[PDB]
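S.K.: Dumping the structure here so I can ask a few things about it.
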Amino acid sequence: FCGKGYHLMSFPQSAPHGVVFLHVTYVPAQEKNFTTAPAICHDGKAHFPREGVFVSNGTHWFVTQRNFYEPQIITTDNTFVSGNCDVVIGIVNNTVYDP
Amino acid sequence: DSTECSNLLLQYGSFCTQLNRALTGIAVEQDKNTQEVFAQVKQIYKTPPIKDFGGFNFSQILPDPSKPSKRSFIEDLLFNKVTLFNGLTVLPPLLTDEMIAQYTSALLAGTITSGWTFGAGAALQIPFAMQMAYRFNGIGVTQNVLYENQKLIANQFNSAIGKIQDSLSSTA
Amino acid sequence: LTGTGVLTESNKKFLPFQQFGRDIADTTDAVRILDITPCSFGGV
Amino acid sequence: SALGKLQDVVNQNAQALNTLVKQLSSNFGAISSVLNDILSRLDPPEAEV
Amino acid sequence: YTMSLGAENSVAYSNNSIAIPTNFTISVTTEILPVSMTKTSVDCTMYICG
Ligand SMILES: *[C@@H]1O[C@H](CO)[C@@H](O)[C@H](O)[C@H]1NC(C)=O
Ligand SMILES: *[C@@H]1O[C@H](CO)[C@@H](O)[C@H](O)[C@H]1NC(C)=O
Ligand SMILES: *[C@@H]1O[C@H](CO)[C@@H](O)[C@H](O)[C@H]1NC(C)=O
Ligand SMILES: *[C@@H]1O[C@H](CO)[C@@H](O)[C@H](O)[C@H]1NC(C)=O
Ligand SMILES: *[C@@H]1O[C@H](CO)[C@@H](O)[C@H](O)[C@H]1NC(C)=O
């Protein structure tokens, strides 16, 4: 609606018989692949990200934000547990740090 | 093909040019409408050969390689469900049905392979289960609901697609 | 050629063979040379 | 051509107005397109027709 | 020629693979929208008769 990308803001300018909107938007770039997991089995319980995704570079598992690669160690503060992990399709084993 | 009538019309003004200009503008804006609606993305994404979307079945909406204009099953049903001198000419549209089908297939592939990320820039692949978890979180329902009801939700989606198929096939 | 308007001295150059002078819309604008201007009019 | 939409609107308006002005100089089947000429050349009945 | 709809690229889809961006760009674009047209009035009597 306000430009291609994630709209940040816009500025109006006049014209002879109309208006010109300068739309400032955020466009992600410099992609990189990772391996994901819907949840994490720890102590026989499934952990899901509070806000973000579980990714692994090659060996380690972090929880990052969706729109920007900012990996962080998985913790009980940035994940929430919901039942055992015999039902989630594609759950992965890992340790959830307890601070 | 009447010289007398043509001569009479000459001295009647320039209404013919106005009418032709109006009709030309109408045709141009029709082409613009189709282009604006269907040409949102300028990259023709292709669906992968392995179709593992967490149990969801899009075969009814994805293009069929049987080449019935390379239109999906529902697209063929829709196309078969619509029943279509004196200087009156019908101009062909700029975009053919095949190209429009290509655009729709690209949009479908982008949606099912990368979610909304392909509309804000470069398409970012993501498992369809995780994309649906994103959307469930978007409507205010946590992710665990999906990840625990994945099979049920996939079955319900497939049943809904089948019901749409039946409604378009039989019901008029 | 009948008309109503204001006659003024014209800076335009009529060649010896030219009598009338028309602007766009094919309405007489000058006559042999005097420019013709419609009498002041408008809305109220 | 960065302001094509605005320029197109202006062009449409100007072209319609110019078409009207040009249409102001058509006979439509009359002896002449100049009302003054008709009045000065004809008497009431055929003048009004 | 026959117009091309765009570059054809297949997304590397996999059931356990995601693509995350590491950088961003601040893109400024321009959208031009007409808002008015010339206000013209016509004296019908003068135009028809003069
Ligand atoms: C990484 O992702 C790109 C597309 O984003 C894909 O072409 C490439 O194959 C992926 N890496 C591997 C090792 O497949
Ligand atoms: C993954 O990240 C961890 C921590 O940042 C690092 O120790 C490890 O070497 C990385 N592995 C690869 C393959 O990049
Ligand atoms: C992904 O698909 C592969 C087969 O291509 C399968 O072995 C694996 O278990 C699947 N993983 C998930 C999380 O669906
Ligand atoms: C995760 O660990 C449990 C026990 O700790 C084990 O039964 C299960 O097989 C492991 N998952 C995988 C994918 O190996
Ligand atoms: C992001 O891009 C800018 C230039 O556009 C560059 O200077 C910067 O180093 C990049 N950052 C990363 C993390 O790649």
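We number chain A the same way Swiss-Prot does; the residues here are 1042-1140, in that order.
So how was this one determined? The header says electron microscopy, 2.9 Å.
Placed from the backbone N, Cα and C atoms, the Cβ positions cover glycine too.
In Swiss-Prot, a published natural variant is listed as A:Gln1071 to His, annotated In strain: Kappa/B.1.617.1. A:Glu1092 to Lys appears in Swiss-Prot as a known natural variant, with the remark: In strain: Theta/P.3. Under natural variants, Swiss-Prot gives A:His1101 to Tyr with this note: In strain: Theta/P.3. Among the sequence features in Swiss-Prot, the natural variant A:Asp1118 to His is noted as follows: In strain: Alpha/B.1.1.7.
Each of these features: where is it, how hidden is it, and who are its neighbours?
M.R.: All protein chains considered, the CB of A:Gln1071 (variant position) has 12 other CB atoms within 10 Å. DSSP assigns A:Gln1071 (variant position) to a strand.
Under a cutoff of 8 A between CB atoms, and with a sequence separation of 6+ in the same chain, the neighbours of A:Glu1092 (variant position) are A:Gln1106, A:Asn1119.
Taking Cβ-Cβ distances under 8 Å and a sequence separation of 6 or more, A:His1101 (variant position) has no neighbours in its chain.
Less than 8 angstroms from the CB of A:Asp1118 (variant position) sit A:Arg1091, A:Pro1140, each of them six or more residues away in the same chain.
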